[PDB]
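Notes follow once the structure below has been shown.
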Amino acid sequence: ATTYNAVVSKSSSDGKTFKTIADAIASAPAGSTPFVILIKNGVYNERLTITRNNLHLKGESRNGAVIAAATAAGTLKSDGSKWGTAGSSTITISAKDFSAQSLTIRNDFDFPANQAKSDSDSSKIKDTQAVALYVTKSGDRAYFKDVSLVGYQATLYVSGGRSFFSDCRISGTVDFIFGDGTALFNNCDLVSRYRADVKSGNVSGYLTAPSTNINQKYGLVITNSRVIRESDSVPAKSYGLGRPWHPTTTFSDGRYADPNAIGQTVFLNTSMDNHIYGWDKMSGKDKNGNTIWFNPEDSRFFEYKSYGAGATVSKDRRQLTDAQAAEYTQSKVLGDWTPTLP
Ligand SMILES: COC(=O)[C@H]1O[C@H](O[C@@H]2[C@H](O)[C@@H](O)[C@@H](O[C@@H]3[C@H](O)[C@@H](O)[C@@H](O[C@@H]4[C@H](O)[C@@H](O)[C@@H](O[C@@H]5[C@H](O)[C@@H](O)[C@@H](O)O[C@@H]5C(=O)O)O[C@@H]4C(=O)OC)O[C@@H]3C(=O)OC)O[C@@H]2C(=O)OC)[C@H](O)[C@@H](O)[C@H]1O[C@H]1O[C@H](C(=O)O)[C@H](O)[C@H](O)[C@H]1O
């Protein structure tokens, strides 16, 4: 039994369908009864914010149903202010029990074209993060199955509660999965992208930048997945598995890198190509305005039974025991929530 509350399509010959996704979402009665929207094949140039609980999107196919918009953090609004990282997102989830299935979500900000611009070009953006998908502090129980997420810097922003990504593709360069949420990935392709702007010998990017609060049990957990290069031009040892993001945060004694954001990234049973060199450090500003470095050895960065050419075991790459690995099942990570589609 599968039935839709609204249908979106590019055709008028399709019949009684909405022309935009935003229109179909807005049409949902107020409340928290399930609302299921079918999205037919096409590229929908839209930015969406989801505030209704129990909303569900289903694309006709991952290959053909695309929601896309180009916005960087350094892109300017009408009032001349920057959008910022959170504000750059193509899709923002600020509701509970959201699901998306069989669709692609992109931030189309052309990072390589931006980097190729001359340094004196006033249109060259420095704040190059450009989020495809953002799950906010208000999001919990967000389920993404057979979804593709496309960007370069800062593709996926996972904050708030629990999110589950299954049979997914996520592509990016720098910190392309980041934030303080509980985010479980199973059977996903994590695609590290080529950077034309990076000198031979320098780092191209980092898969994760977790900012998990030290008192939160689970951050970014990646299971049964594949960590792959976009192309043969992505150099060996060009990508880190993670670096520790301590976000600038307003405290009673000022605004500075959160010392208690000691992020967790755990890889279990995951293949890795040789573009991976291991973990890395990251800097912030301290309470005095000085540069402070946060080291991977002080973070919750672990692996369990990685394989492929990028899976080396050393003192700089801590490994879980069998008993420790048993703490990272779906049941333990997601707790009482069983992700289900309508
Ligand atoms: C989600 O989090 C983020 O997206 C993240 O974004 C920002 O990160 C910065 C930057 O965008 C990112 O690309 C990365 O950059 C590093 C490095 O930090 C940067 O200086 C640059 O370095 C290279 C090279 O890697 C290095 O070895 C060296 O090289 C030599 C020499 O020094 C140099 O001058 C040149 O001649 O080359 C020499 C050589 O060896 O050949 O320097 C070069 C260089 O170009 O320097 C000028 O590129 C690096 C890189 O590309 O790595 C893949 O990280 C940056 C960073 O961490 O800066 C502190 C942002 O800065 C981060 O804070 C983070 O942003 C989030 O958090 C913010 C916060 O305040 O908490 C905000 O909230 C923000 O909105 C949010 O997104």
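Per Swiss-Prot, chain A residues shown: 25-366, in order.
Even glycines carry a Cβ here, placed using N, Cα and C.
Listed features, source Swiss-Prot:
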| type | residues | note |
| --- | --- | --- |
| ACT_SITE | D199 | active site, nucleophile |
| BINDING | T109, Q153, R219, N226, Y230, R267, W269, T272 | substrate binding site |
| MUTAGEN | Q153 to A | Strong decrease in affinity for substrate |
| MUTAGEN | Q177 to A | Strong decrease in catalytic activity |
| MUTAGEN | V198 to A | Strong decrease in catalytic activity |
| MUTAGEN | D199 to A | Loss of activity |
| MUTAGEN | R267 to A | Loss of activity |
| MUTAGEN | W269 to A | Loss of activity |
| MUTAGEN | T272 to A | Decreases affinity for substrate |
| MUTAGEN | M306 to A | Strong decrease in catalytic activity. Decreases affinity for substrate |
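For the pair formed by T272 (mutagenesis position) and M306 (mutagenesis position), distance between Cα atoms is given as 13 Å, rounded to the nearest Å.
Minimal Cβ crowding within 10 Å, among the mutagenesis positions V198, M306, is found at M306. Screening the recorded positions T109, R219, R267, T272 for a C-beta under 6 A from any atom of ligand 1 leaves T109, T272.
You'll find the Cα of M306 (mutagenesis position) roughly 16 Å from the Cα of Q153 (mutagenesis position).
Largest Cα-to-Cα span within the substrate-binding set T109, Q153, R219, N226, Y230, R267, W269, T272: 27 Å. Only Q153, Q177, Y230, of the recorded positions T109, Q153, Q177, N226, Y230, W269, have a C-alpha within 10 angstroms of the C-alpha of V198 (mutagenesis position).
Listed in sequence order, the mutagenesis positions from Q153, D199, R267 having a Cα within 10 Å of the Cα of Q177 (mutagenesis position) are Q153, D199.
The Cβ of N226 (substrate binding site) has 10 other Cβ atoms within 10 Å, all protein chains considered.
Note: the CA-CA distance between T109 (substrate binding site) and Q153 (mutagenesis position) rounds to 6 Å.
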